[PDB]
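Novice: I'd like to ask you about the structure that follows.
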Amino acid sequence: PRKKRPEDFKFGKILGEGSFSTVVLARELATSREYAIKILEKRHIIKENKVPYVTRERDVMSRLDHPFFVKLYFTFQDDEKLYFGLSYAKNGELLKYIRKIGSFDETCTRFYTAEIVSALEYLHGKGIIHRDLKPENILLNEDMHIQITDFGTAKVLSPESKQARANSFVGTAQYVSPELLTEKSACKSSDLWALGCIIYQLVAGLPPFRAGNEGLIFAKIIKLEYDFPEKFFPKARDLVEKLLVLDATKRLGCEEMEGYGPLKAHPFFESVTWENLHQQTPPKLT
Ligand SMILES: Nc1ncnc2c1ncn2[C@@H]1O[C@H](COP(=O)(O)OP(=O)(O)OP(=O)(O)O)[C@@H](O)[C@H]1O
Ligand SMILES: [Cl-]
């Protein structure tokens, strides 16, 4: 289609602001479609060494075509700004719901966990590591299905070299894997560690490794220092214990453990119908 330009849109409210970006709700005049447009100031990206992250976000998102990810529909630029035209995730961040309700019941934990698993199976099947998976980066569409975002710190592993490890230090302290901290690289299984943290957080209300200082969190991660609250769905506890494993080759779902089939077969997921999840009505969050 014709390359889009800023004047092809009418902007509405600011949906959010990052360190180097503003996301605005926009309507495209010629179609009346709604988009979330992420806008970055070139001068700021250039001054602050962010060009590789912006180009990575574009490159990674352009590869994805799955219902559980924010879609990148188009990109354009003008003299001052870069623009990404994204699907609008009307219901915002998963984290908002954890905070408000405190935790999720078993049905809701299972459903949202299954969507995240399905998303990770797709991403890992394309040889992509997210590296910053966390509830703030799991958005929710109007129908309350997940829309994973934040790909500027993802990594496409090279198929040509059969690359498995990625060397950049990126992530969020509560969710960062022990291998990145101790070996200085991440792998696809690093996202499975984050998944374990997220499942724990949905059930318990807080992620498992937490402190007021990042270094204190790192020290607990590397020692596997965490505990479960007395009441925690038992099959979910078992699943978390199979994900929060220091040795990245021993996490359920990883390539060395024979991939996503065994993970989808975990007893916590016994009632899940994997094949049409994105067309199922999500359970109401109460
Ligand atoms: N597609 C979208 N639909 C709805 N809201 C969105 C969408 N994408 C991002 N947001 C919201 O806009 C803000 C996120 O912005 P963005 O990706 O620009 O930066 P960030 O990742 O939050 O920040 P930082 O770069 O500082 O880590 C957040 O509140 C986020 O939830
Ligand atoms: Cl950036």
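In order, the residues displayed for chain A correspond to 74-359 in Swiss-Prot numbering, which applies throughout.
Looking at the header, which is where the method is noted, we find X-ray crystallography, 1.1 Å.
Heads up, the Cβ atoms here are built off N, Cα and C, so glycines get one too.
Under the heading active site, proton acceptor, Swiss-Prot lists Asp205, citing sequence analysis as support. The ATP binding site annotation in Swiss-Prot covers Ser92, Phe93, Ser94, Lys111, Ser160, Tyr161, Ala162, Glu166, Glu209, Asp223 and rests on experimental evidence. According to Swiss-Prot, the mutagenesis experiment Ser241 to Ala carries the following note: No activation. Looking at Swiss-Prot, the entry for mutagenesis of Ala277 to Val says: 3-fold increase in kinase activity. Listed in Swiss-Prot is the mutagenesis experiment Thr354 to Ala, annotated as follows: Abolishes phosphorylation by MELK.
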Novice: I need the CA-to-CA distance for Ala162 (ATP binding site) versus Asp205 (active site, proton acceptor), whole Å please.
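Specialist: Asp205 (active site, proton acceptor) has its Cα 18 Å from the Cα of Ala162 (ATP binding site).
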Novice: Do me a favour and check the Cα-Cα span between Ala277 (mutagenesis position) and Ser160 (ATP binding site); whole Å is fine.
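Specialist: Checking the Cα atoms of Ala277 (mutagenesis position) and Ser160 (ATP binding site) gives a distance of 31 Å.
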Novice: Could you list, ordered by sequence, which of these recorded positions: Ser94, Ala162, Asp205, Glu209, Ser241, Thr354, have a Cβ under 6 Å from ligand 1?
Specialist: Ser94, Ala162
Novice: Between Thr354 (mutagenesis position) and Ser160 (ATP binding site), how far is it from one CA atom to the other, in Å?
Specialist: 20
Novice: Rounded to a whole number, how many Å is the Cα of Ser92 (ATP binding site) away from the Cα of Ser241 (mutagenesis position)?
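Specialist: One finds 19 Å between the Cα atoms of these residues.
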Novice: With a 10 Å radius around each C-beta, find which of these recorded positions (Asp205, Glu209) has the fewest other C-beta atoms nearby.
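Specialist: Checked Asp205, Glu209; of these recorded positions, fewest Cβ neighbours within 10 Å: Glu209.
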Novice: Just to be sure I understand the packing, how many Cβ atoms besides its own are within 10 Å of the Cβ of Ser92 (ATP binding site)?
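Specialist: That number is 7.
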Novice: Name the residues of the same chain, 6+ apart in sequence, whose Cβ is under 8 Å from the Cβ of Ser94 (ATP binding site)?
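Specialist: Spatial neighbours, sequence-distant, of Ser94 (ATP binding site): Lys111, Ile112, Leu113.
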Novice: Mind giving me a neighbour count for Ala162 (ATP binding site)? Other Cβ atoms within 10 Å of its Cβ, every protein chain shown.
Specialist: 22
Novice: Hey, which of the recorded positions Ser160, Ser241, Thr354 is the loneliest by Cβ count within 10 Å?
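Specialist: The recorded positions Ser160, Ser241, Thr354 were compared, and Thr354 has the fewest Cβ atoms within 10 Å.
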Novice: Would you count the other C-beta atoms found within 10 angstroms of the C-beta of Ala277 (mutagenesis position) for me?
Specialist: 21
